[PDB]
Amino acid sequence: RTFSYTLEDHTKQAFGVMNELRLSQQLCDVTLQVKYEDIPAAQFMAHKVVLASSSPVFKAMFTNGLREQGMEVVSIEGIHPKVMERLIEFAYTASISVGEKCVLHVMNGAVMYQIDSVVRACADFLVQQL
Amino acid sequence: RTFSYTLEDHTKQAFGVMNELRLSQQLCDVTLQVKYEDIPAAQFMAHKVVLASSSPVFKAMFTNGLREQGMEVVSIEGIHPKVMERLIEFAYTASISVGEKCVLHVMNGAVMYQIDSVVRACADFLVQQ
Ligand SMILES: *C1=C(C#N)C(=O)C(C)(C)[C@@H]2CC[C@]3(C)C(=CC(=O)[C@@H]4[C@@H]5CC(C)(C)CC[C@]5(C(=O)OC)CC[C@]43C)[C@@]12C
Ligand SMILES: *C1=C(C#N)C(=O)C(C)(C)[C@@H]2CC[C@]3(C)C(=CC(=O)[C@@H]4[C@@H]5CC(C)(C)CC[C@]5(C(=O)OC)CC[C@]43C)[C@@]12C
């Protein structure tokens, strides 16, 4: 007959493997230069595919049909490198933690990239504190 | 304290987006010229990263200091173009289905690529029947 297999935790474990690959600075086809006022530039390396899977705004960045000898390194202004880190991390972990006092800056970054899943999480939280 | 948030769906959802991006030849960074028997070259276009996430053998191919960030071509012997396809599917869908005619032949590709998950599930069904 016809045989079918589905491995349920496959999307989980392949991500942490992909996330390893990031931490390993391996297979990374983009490097993010996150400039925030006087804070010294922080370099975040990643794979475009994973960013583009987790951000609409990033998908449009790489699949803009406009790239050649360039755009390997992208300039991020107006995010604090530690906010951006937890965003980028959320893309690879599916989870985010943040000391509750910067929820609105993590919300503000997440909007910049349309991480609508945490933009809700963070706004709900903000509202409960009131 | 710390505010924490997880979105279990994200791993299912993101991979669908990459399978989309795969199916559109959007951010595909590698092309697998699968050359089996006298069947001519069959192109499979994919992203090294997703391939590397599913197959220990594939990660090994790419992190083998290829040093080649451009589009790579990769000639593939020993796997039928249609067995290769069934795995590339597992890579992005997390699932795979074939008739019993090829359950063993697809098992060989999964063995060739250390997809120990379908290797097992291939074997089990073979044993059941
Ligand atoms: C706040 C946290 C908490 N609790 C965190 O968990 C973070 C994610 C580590 C976060 C990183 C971003 C900054 C450094 C931050 C708190 C701040 O006060 C920072 C300020 C906010 C503001 C409004 C005072 C001016 C910008 C600034 C900054 O430039 O100072 C470094 C941005 C970064 C941040 C929001 C924590 C530590
Ligand atoms: C059998 C399927 C089934 N059911 C499939 O769904 C596959 C995975 C698409 C599979 C692709 C590979 C071949 C073409 C195949 C049927 C076969 O029997 C083919 C034979 C197997 C064998 C041992 C009889 C001799 C080699 C050969 C072949 O005929 O070369 C083209 C290899 C390919 C395949 C296993 C299906 C369609």
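We number chain B the same way Swiss-Prot does; the residues here are 50-178, in that order.
Determined via X-ray crystallography, 3.4 Å.
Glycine is treated like the rest: Cβ placed from N, Cα and C.
Residues annotated as domain 'BTB' in Swiss-Prot, with sequence analysis given as evidence: B:77-149.
Per Swiss-Prot, mutagenesis B:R71 to G is noted as: Abolished ability to ubiquitinate NFE2L2/NRF2 without affecting homodimerization. Under DSSP, B:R71 (mutagenesis position) is assigned to a helix (H, G or I) in the three-state scheme.
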Helix, strand and coil totals (DSSP H, G, I; E, B; other) for the domain 'BTB' (B:77-149): 28 helix, 20 strand, 25 coil
